[PDB]
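Participant: Before we start, here is the structure in question, set down as structure tokens.
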Amino acid sequence: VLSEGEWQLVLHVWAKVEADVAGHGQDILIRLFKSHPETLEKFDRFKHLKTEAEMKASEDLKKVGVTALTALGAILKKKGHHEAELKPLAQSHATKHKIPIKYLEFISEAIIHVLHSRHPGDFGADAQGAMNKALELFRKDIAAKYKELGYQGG
Ligand code: HEM
């Protein structure tokens, strides 16, 4: 789907994420909750975290962020060959957590924002476009899996 050069840009910036998965995951979740506060309602154990500093101090939140970014990294490394990795994620996020596709758009925005904030010299326009395409492919394929399970994801 993406060109080889596009995948290389995606995986180059992902290697920078991997130097500090925990910190990237914290910043991505905090940015998501600040930009789109409705998303915080999906995390029952985070509702007592009232400030950014409380969110950064929560080992629970940090672990959730690492788990999410670890799954996303494993998907990105498949360079589109990710049906086997997406099926359980779709099942879980559609049927258990009830995450609309729009919320996956929101977290994608947060991912792009944090990656550019931390790695501008390794995440210029071409790399941003490549990452946007990779996350778009992720969302398109997961939306198809949602439907297969009986969830439109709207
Ligand atoms: C790049 C997009 C995402 C990835 C790769 C991802 C990945 C994961 C993984 C691997 C887990 C643990 C296994 C599971 O329960 O499925 C998880 C848990 C969870 N996810 Fe996501 N997720 C993403 C986006 C979201 C978004 C946008 C939301 C809500 C707005 C969300 C809500 C949740 C919740 C509520 C849990 C349970 C956490 C817990 O109680 O430990 N996810 N996610």
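All residue numbers here begin at 1 and follow the chain in the order shown.
Each Cβ is built from the backbone N, Cα and C atoms, and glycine gets one as well.
Feature list, courtesy of Swiss-Prot:
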{"type": "BINDING", "residues": "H93", "note": "heme b binding site"}
{"type": "VARIANT", "residues": "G121 to A (Swiss-Prot position 122)", "note": "In metmyoglobin"}
Participant: How big is the Cα-to-Cα gap, in Å, between the residue listed as 'heme b binding site' and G121 (variant position)?
Facilitator: 33
Participant: CB neighbours of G121 (variant position) within 10 A?
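Facilitator: The answer is 6.
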Participant: Test of understanding: give the count of other CB atoms lying within 10 angstroms of the CB of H93 (heme b binding site).
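Facilitator: By my count, 22.
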